[PDB]
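Q: For reference, the structure I am asking about is given below.
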Amino acid sequence: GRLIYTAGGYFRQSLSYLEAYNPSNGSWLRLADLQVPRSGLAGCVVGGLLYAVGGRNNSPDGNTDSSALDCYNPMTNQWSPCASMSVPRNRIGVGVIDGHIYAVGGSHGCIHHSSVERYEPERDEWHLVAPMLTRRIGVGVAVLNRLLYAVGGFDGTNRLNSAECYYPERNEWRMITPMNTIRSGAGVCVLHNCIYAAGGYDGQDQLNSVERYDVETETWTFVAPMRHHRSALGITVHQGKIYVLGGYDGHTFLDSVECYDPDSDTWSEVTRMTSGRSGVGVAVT
Ligand SMILES: CCOc1ccc(S(=O)(=O)Nc2cc(CC(=O)n3cccc3)c(NS(=O)(=O)c3ccc(OCC)cc3)c3ccccc23)cc1
């Protein structure tokens, strides 16, 4: 694609923002608000459309977890409701394989899901697939080699360094090598055939460390840390670089956006969001 979209988020309450960043010229676009505020949601893109999945409305009047799927068309600057999920999923992870959206884990009240469901845009229908081996909220999701990876999270009692791999053709999950660090609320993405896990919360502190998984060596290796510690950060890849957006550093809701260059193994700051926030959904189109 060519813009980095960021939807929703949290600062004092759940937010309705849809904004877009153009890395070519540094401009920020203010686009149509979400119809209902939400934080702890995920963003993805299928066929030029942006989707906002799951999350929760943390408001002064109450907190309501979201089963919603909403569809944003950049050509009309309009959000439309799509079919809701089987269950609300706050602190959800999502990935896309073959034009289908996978909604992974997340929470509904105190229920920590291990369930996974798959959306087909052509039918506007969700179906459950095989559940993960582990309940995971605050989970990161990456898609690599047409496999779906669920990384880290919190199972309701244990904060996780574990990760597992979903095989869509076989409809089954397998545990993979765990991370070096316990991480919930990390940003997880794929860049140049590796799975990156950036930031998160290890049970003691928000993290600035970043590690990556090589699927053939089956090993996780640390790379350069971020400039800021961040949990519930947004993450995406744009032109061979990772972008991380906002998150909570333990004290402030960050407006910082950093960019990771894999060739030089360096982070740098590229822009600031218009306001500090955490728990956003991010995608590129
Ligand atoms: C003063 C901070 O205020 C806020 C309010 C609201 C937010 S949010 O809108 O982004 N939603 C989220 C909250 C939490 C959890 C969280 O931080 N809070 C904060 C208030 C209530 C929950 C998560 N998981 S986590 O990062 O793994 C994590 C981090 C810290 C933890 O313990 C600290 C002792 C436990 C888990 C999340 C993971 C993914 C996506 C969203 C998350 C963020 C911060």
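In chain A, numbers come from Swiss-Prot; the residues present are 325-609, in order.
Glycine is treated like the rest: Cβ placed from N, Cα and C.
These came from Swiss-Prot, pasted as-is:
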{"type": "MUTAGEN", "residues": "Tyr334 to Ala", "note": "Impaired interaction with SQSTM1/p62"}
{"type": "MUTAGEN", "residues": "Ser363 to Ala", "note": "Impaired interaction with SQSTM1/p62"}
{"type": "MUTAGEN", "residues": "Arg380 to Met", "note": "Impaired interaction with NFE2L2/NRF2"}
{"type": "MUTAGEN", "residues": "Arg380 to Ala", "note": "Impaired interaction with SQSTM1/p62. Abolished interaction with SQSTM1/p62; when associated with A-415 and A-483"}
{"type": "MUTAGEN", "residues": "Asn382 to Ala", "note": "Impaired interaction with SQSTM1/p62"}
{"type": "MUTAGEN", "residues": "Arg415 to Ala", "note": "Impaired interaction with SQSTM1/p62. Abolished interaction with SQSTM1/p62; when associated with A-380 and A-483"}
{"type": "MUTAGEN", "residues": "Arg415 to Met", "note": "Impaired interaction with NFE2L2/NRF2"}
{"type": "MUTAGEN", "residues": "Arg483 to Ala", "note": "Does not affect interaction with SQSTM1/p62. Abolished interaction with SQSTM1/p62; when associated with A-380 and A-415"}
{"type": "MUTAGEN", "residues": "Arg483 to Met", "note": "Impaired interaction with NFE2L2/NRF2"}
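For each feature listed, report its degree of burial, its nearest neighbours and the pertinent distances within the displayed model.
A: Note: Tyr334 (mutagenesis position) has non-local neighbours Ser363, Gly364, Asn382, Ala556, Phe577, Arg601, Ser602, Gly603, i.e. same-chain residues 6+ apart with C-beta under 8 A of its own C-beta. Secondary structure at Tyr334 (mutagenesis position), taken from DSSP and collapsed to helix, strand or coil, is strand.
Counting Cβ atoms from all protein chains shown, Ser363 (mutagenesis position) has 24 others lying within 10 Å of its own Cβ. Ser363 (mutagenesis position) carries a strand DSSP state (E or B).
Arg380 (mutagenesis position) counts 26 other C-beta atoms within 10 Å of its own C-beta, drawing on all protein chains shown.
Under the three-state DSSP scheme, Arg380 (mutagenesis position) falls in the strand class.
In the structure as shown, the Cβ atom of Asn382 (mutagenesis position) sits within 10 Å of 20 other Cβ atoms.
Classification of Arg415 (mutagenesis position) by DSSP places it in coil, neither helical nor stranded. Long-range neighbours of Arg415 (mutagenesis position) (same chain, six or more residues apart, CB within less than 8 Å of its CB): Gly364, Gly379, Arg380, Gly429, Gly430, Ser431, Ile461, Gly462, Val463, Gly477, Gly509, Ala556, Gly603.
Counting only residues at least six positions away in the same chain, the Cβ atoms of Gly477, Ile506, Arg507, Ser508, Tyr525, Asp526, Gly527 sit under 8 Å from the Cβ of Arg483 (mutagenesis position).
A strand conformation is recorded for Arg483 (mutagenesis position) in the three-state DSSP classification.
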Q: Which mutagenesis positions out of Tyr334, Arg380, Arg483 lie by ligand 1, going by a Cβ under 6 Å?
A: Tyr334
